[PDB]
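K.L.:
I'd like to ask you about the structure that follows.
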Amino acid sequence: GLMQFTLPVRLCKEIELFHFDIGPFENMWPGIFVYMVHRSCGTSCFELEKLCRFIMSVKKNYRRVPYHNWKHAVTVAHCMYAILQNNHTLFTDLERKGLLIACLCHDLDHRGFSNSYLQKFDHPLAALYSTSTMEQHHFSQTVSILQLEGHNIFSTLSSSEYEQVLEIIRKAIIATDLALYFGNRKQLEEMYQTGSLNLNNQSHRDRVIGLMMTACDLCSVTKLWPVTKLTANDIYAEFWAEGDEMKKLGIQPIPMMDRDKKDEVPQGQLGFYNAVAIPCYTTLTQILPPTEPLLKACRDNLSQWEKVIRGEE
Ligand SMILES: CC(C)Cn1ncc(Cl)c1C(=O)Nc1ccc2nc(-c3ccccc3)[nH]c2c1
Ligand SMILES: [Cl-]
Ligand SMILES: [Mg+2]
Ligand SMILES: [Zn+2]
């Protein structure tokens, strides 16, 4: 109980920053997550034995894919940690608890393929879950692990609190379906601009948490340029494999998934920053001003992609 996780001095300091990279030492990532839970939530939020058993079972249910892997899970949890720590008073005890767990679990059992590829392949998951196919799967996997013997980190919660935290996690994980982000941000933009935004309105809070989930999920675009650039290679390794699998179904893939259109990556990144990332962090900064460093880091990376196009790199 008087047992803190401690990090080396450079990590202790840099983990507080939005652009922190969790490093290449896989064996430190569980400790990095527990450290963030302890500071974000409290050393009391979870029984350490159950938490450690939960974390190791979550890790085991991430696959050895180039990008949608255990490192992505802990990376997305860290961005959520940074948002929560910079917005101390805005979130409930249940929300702090639920949201770090939601982030760790949000891509459980990902195969490196989009909802669209599952649909075209006619994968069994696409018949079970007609929309947000992988995201409904990720939530199902989260519940399955929570129900393993000795894995119920939420055991000390009252029945009502338990039902509330699972509903926070479910909504948070479904919100990582990027297809749903466009309409969520549009509604939040209108609400902010007309001054109707009310954080006491549960349906408004749901929308704000949804945007936080998009922001943490896309956080590779908010790292220092060398991290952003090297992460893009892992993302494209998955996209191009999916494109190969589309060609095997006799379907021409979209250019972003076609390894033959590698040359159009820089312009593709520009479209993504302008259509998704920048708008996402802009609306997040309007609602939660202390998240401005994410928007600043995103604009810096946009200007690096612009320099790549101009042959300056
Ligand atoms: C991991 C994912 C599921 C979500 N994600 N997370 C972080 C980041 Cl970045 C992304 C992401 O979606 N990046 C992304 C988005 C749209 C793109 N369009 C092109 C393109 C277009 C024409 C020619 C060549 C390339 N490349 C793209 C890359
Ligand atoms: Cl603190
Ligand atoms: Mg996902
Ligand atoms: Zn993700």
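Residue numbering in chain A adheres to Swiss-Prot, whereby the residues present occupy positions 724-1036 in order.
Per deposition record, X-ray crystallography, 2.0 Å.
Even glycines carry a Cβ here, placed using N, Cα and C.
So Swiss-Prot lists these for the protein:
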BINDING   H791, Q992  3',5'-cyclic GMP binding site
ACT_SITE  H791  active site, proton donor
BINDING   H795, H829, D830, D940  divalent metal cation 1 binding site
MUTAGEN   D830 to N  Reduces activity 1000-fold
MUTAGEN   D830 to A  Loss of activity and of zinc binding
BINDING   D830  divalent metal cation 2 binding site
K.L.:
Considering the binding-site residues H791, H795, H829, which residue's Cβ sits among the greatest number of other Cβ atoms within 10 Å?
P.N.:
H829
K.L.:
Could you check the recorded positions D830, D940 and say which one's CB has the fewest neighbouring CB atoms inside 10 Å?
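P.N.:
Each of the recorded positions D830, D940 was scored; lowest Cβ tally within 10 Å is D940.
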K.L.:
Rounded to the nearest Å, what's the C-alpha distance separating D830 (mutagenesis position) and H791 (3',5'-cyclic GMP binding site)? Just drop the number here, would you?
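P.N.:
Cα to Cα, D830 (mutagenesis position) and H791 (3',5'-cyclic GMP binding site) are separated by 7 Å.
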K.L.:
Relative to ligand 2, which of the recorded positions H791, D830, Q992 have a Cβ found under 6 Å from one of its atoms?
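P.N.:
Listed by sequence, the hits amount to none.
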K.L.:
Give the distance between the Cα atoms of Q992 (3',5'-cyclic GMP binding site) and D940 (divalent metal cation 1 binding site), rounded to the nearest whole Å.
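P.N.:
About 16 Å separates the two Cα atoms.
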K.L.:
Taking DSSP three-state, what's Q992 (3',5'-cyclic GMP binding site) in: helix, strand or coil?
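P.N.:
In the DSSP reduction, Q992 (3',5'-cyclic GMP binding site) maps to helix.
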K.L.:
Could you state the CA-to-CA distance between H791 (3',5'-cyclic GMP binding site) and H829 (divalent metal cation 1 binding site) to the nearest Å?
P.N.:
10
K.L.:
Of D830, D940, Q992, which recorded positions come close to ligand 4, meaning Cβ under 6 Å from one of its atoms?
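P.N.:
If the test is a Cβ under 6 Å from any atom of ligand 4, the answer is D830, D940.
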K.L.:
Using the centroid of the Cβ atoms of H795, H829, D830, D940 as reference, list every other same-chain residue with Cβ within 8 Å of it (recorded divalent metal cation 1 site), in sequence order.
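P.N.:
Other same-chain residues near the divalent metal cation 1 site: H791, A796, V799, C826, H833, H861, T899, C939.
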K.L.:
As a check: which entries in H795, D830, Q992, the recorded positions, place their Cβ less than 6 Å from an atom of ligand 3?
P.N.:
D830
K.L.:
Does DSSP give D940 (divalent metal cation 1 binding site) helix, strand or coil?
P.N.:
helix
